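*Asks:* Before I ask anything, here is the structure I am working with.
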Amino acid sequence: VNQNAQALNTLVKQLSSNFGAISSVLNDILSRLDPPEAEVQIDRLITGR
Amino acid sequence: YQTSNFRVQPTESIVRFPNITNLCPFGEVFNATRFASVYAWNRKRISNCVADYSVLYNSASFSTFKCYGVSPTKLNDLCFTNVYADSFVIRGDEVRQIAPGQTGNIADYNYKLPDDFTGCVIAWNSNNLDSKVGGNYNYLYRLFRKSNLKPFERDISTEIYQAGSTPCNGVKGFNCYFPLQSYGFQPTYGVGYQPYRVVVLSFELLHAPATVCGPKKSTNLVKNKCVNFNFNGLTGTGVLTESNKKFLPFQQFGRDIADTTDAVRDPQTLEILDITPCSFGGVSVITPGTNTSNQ
Amino acid sequence: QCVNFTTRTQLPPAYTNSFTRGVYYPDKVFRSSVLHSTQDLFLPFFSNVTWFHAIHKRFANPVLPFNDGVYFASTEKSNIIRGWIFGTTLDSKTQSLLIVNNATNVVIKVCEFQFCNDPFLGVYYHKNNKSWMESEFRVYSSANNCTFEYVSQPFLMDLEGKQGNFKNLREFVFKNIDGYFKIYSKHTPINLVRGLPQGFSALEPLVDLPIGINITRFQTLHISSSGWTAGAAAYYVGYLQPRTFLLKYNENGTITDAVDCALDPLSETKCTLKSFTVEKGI
């Protein structure tokens, strides 16, 4: 049970990691940068997750 | 077999921001009785304030306004580090001389806009106030100068301009004229010579945080339903329900063991709601073989 | 005014010990019955901080850097200290900051200040209707080019004479993060003869100030030349460091325990296992 707990917990904690982007939350990214400049950081985040 | 996944879509969006109350008197230069000279223009320092541009623009209570680089309806969700207000009185024919990258009588020698200027220009008809019987000589303007002023430069100094080379000292000689002249304001003249109050809004953007921004609109609160919620700090989707949790006075939102936000406090009023994401799951199909039946 | 005090002697920075001091709420997030570990500018446990006091021929006001962050601890009955002097050049050349309590509320001003050689405060002509209100401000003569102003929440102060043990503890943490000046405050009653009491307490945020000016040094206001003596007061000055604490949240959100990770070899295991109880093993 603890290894499963650590695995589910790890899978949830990876959403909080920044993964090289400006922020881990996608709504501030879509609300600030233009779509062509924005697509490079969102692809870096999807590929990281 | 699992053929798909289902999710409940949100009915609407809810956006609530904290109160804008205890506003600063940003309209002091707008409602001011008398300004200074075009070369004497005063700059209002606005810091740690919130300015409402809706009653300044959408109400259409003024004569005219003109924007540069940004729409007047986009100023609510956008803002920069600092905001200034330059109050001065000019004539009707000099209204067109106020613009970035443009040259003119008062543009080069009095007040000049930078090429990157993102702000706006606001004007209204002052003829019912600034005009009086016999003329108002209180306001002055610099007609002649030997050089051009830098953008956003204020020089109130007085002198005697010399067109040619003459030893003019304290007198008016040949090729020696007074650089400062008085307006000819009279109520009987047409709209071209009527005095207009032009207050230009100067925006400044630096590495410092932005302490001055536009108004913040809020919406109604709905409970026990799946909605898209944004309260001032974050975006998220879930079902809002009042709970028994207790927050400390400085705590805006809170998170669970997964570092996901399970609760948020209203930035406007005082209420504590748990955040439960909307229900979803997989679609399971119970069917016999194709050769048995279609149920 | 120009000449200094005859009894002025700069003391060396002697050290004393602190136990649980430096624990504070890193953010406004509310978590309950969990152990969270964060990395920010912190005050290490069991460290050495300066031990300073001033009486009616011992006078100490050294100059210390505010660079890595500075902790303030003041144990006083009547809350004598109104505020501190903050700034880079500490004069009108650059912007300086002053947090001053006027006994009504907390006053914050950022301006260009002309520095006087001998600042001080006091009350004059109290014979009729005393009230112990501030009369004249002699600390700074002039102020100009003010880029910022703020007034904080109302607080309560009673300067009436009291008897017995020290009734108050003021624990302050001042810091600069990306221009935000974060003011942390905690106030609790204690029974203390001398030194520091045994106990654990968390420091609560007051205000987050978005000024964004650089401050390389700080000073303490002188509040009470041979016949003018200082009052009885004591203060402590710590230094924040990028440490890591393991915070223990109770059911109400208050921190009941803290473990400094790199302090002790057992505590690196406490932060590794993410628990306040270490099980037997390697």
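Chain C uses Swiss-Prot numbers throughout; the residues present, in order, are 14-69, 77-240, 244-247, 255-312.
Header lists the method as electron microscopy, 2.8 Å.
Using the three backbone atoms N, Cα and C, a Cβ is placed for every residue, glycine included.
According to Swiss-Prot:
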VARIANT   C:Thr19 to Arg  In strain: Delta/B.1.617.2, Omicron/BA.2, Omicron/BA.2.12.1, Omicron/BA.2.75, Omicron/BA.4, Omicron/BA.5
VARIANT   C:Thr20 to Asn  In strain: Gamma/P.1
VARIANT   C:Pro26 to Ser  In strain: Gamma/P.1
VARIANT   C:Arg102 to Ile  In strain: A23.1
VARIANT   C:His146 to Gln  In strain: Omicron/XBB.1.5, Omicron/EG.5.1
VARIANT   C:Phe157 to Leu  In strain: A23.1, Omicron/BA.2.75
VARIANT   C:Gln183 to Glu  In strain: Omicron/XBB.1.5, Omicron/EG.5.1
MUTAGEN   C:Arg190 to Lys  Partial loss of biliverdin affinity
VARIANT   C:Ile210 to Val  In strain: Omicron/BA.2.75
VARIANT   C:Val213 to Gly  In strain: Omicron/BA.2, Omicron/BA.2.12.1, Omicron/BA.2.75, Omicron/BA.4, Omicron/BA.5, Omicron/BQ.1.1
VARIANT   C:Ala222 to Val  In strain: 20A.EU1
*Asks:* Would you mind checking how many other C-beta atoms are within 10 angstroms of the C-beta on C:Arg190 (mutagenesis position)?
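*Replies:* That number is 16.
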*Asks:* Among the variant positions C:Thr20, C:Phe157, C:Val213, C:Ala222, state which ones have a Cβ less than 8 Å from a Cβ of chain A, giving them in sequence order; state 'none' otherwise.
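*Replies:* The answer is none, since no candidate qualifies.
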*Asks:* Suppose we call a site close when its Cβ is under 8 Å from a Cβ of chain B; which of the variant positions C:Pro26, C:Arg102, C:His146, C:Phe157, C:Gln183, C:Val213 are close?
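*Replies:* Correct list: none.
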*Asks:* For C:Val213 (variant position), which residues in the same chain are close in space, meaning a Cβ under 8 Å from its Cβ, but six or more apart along the sequence?
*Replies:* C:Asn185
*Asks:* Three states by DSSP: which one describes C:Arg190 (mutagenesis position)?
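*Replies:* Note: C:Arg190 (mutagenesis position) is in a strand by DSSP.
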*Asks:* What same-chain residues, at least 6 away in sequence, bring their CB to under 8 Å of the CB of C:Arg102 (variant position)?
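*Replies:* Listed in sequence order, they are C:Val120, C:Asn121, C:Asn122, C:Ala123, C:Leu141, C:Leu244, C:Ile246.
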*Asks:* When you rank C:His146, C:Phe157, C:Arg190, C:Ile210 by Cα distance to C:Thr20 (variant position), which of the recorded positions ends up on top as the closest?
*Replies:* C:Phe157
*Asks:* I need the CA-to-CA distance for C:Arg190 (mutagenesis position) versus C:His146 (variant position), whole Å please.
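*Replies:* Taking the Cα atoms only, C:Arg190 (mutagenesis position) lies 29 Å from C:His146 (variant position).
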*Asks:* Among the variant positions C:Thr19, C:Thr20, C:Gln183, whose Cβ has the fewest other Cβ atoms within 10 Å?
*Replies:* C:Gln183
*Asks:* Closest of the variant positions to C:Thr19 (variant position), Cα to Cα, picking from C:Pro26, C:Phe157, C:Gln183, C:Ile210, C:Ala222?
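*Replies:* When the Cα distances are compared, C:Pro26 comes out closest.
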*Asks:* Check each residue in the chain of C:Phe157 (variant position) that is at least six apart in sequence and keep those whose C-beta is under 8 Å from its C-beta; list them in sequence order.
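*Replies:* When sequence neighbours closer than 6 are ignored, C:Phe157 (variant position) has C:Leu141 within Cβ distance under 8 Å.
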*Asks:* May I ask which of the variant positions C:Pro26, C:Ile210, C:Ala222 is closest to C:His146 (variant position) if we compare their C-alpha atoms?
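*Replies:* Closest by Cα distance to C:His146 (variant position) among the variant positions C:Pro26, C:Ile210, C:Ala222: C:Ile210.
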*Asks:* From the Cα of C:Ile210 (variant position) across to the Cα of C:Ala222 (variant position), what is the distance in angstrom?
*Replies:* 15
*Asks:* Starting from the Cβ of C:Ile210 (variant position), draw a 10 Å sphere and report how many other Cβ atoms land inside it.
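*Replies:* The answer is 15.
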*Asks:* Across all protein chains in the structure, which of the variant positions C:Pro26, C:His146, C:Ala222 has the highest Cβ count within 10 Å?
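*Replies:* Neighbour-count leader: C:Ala222.
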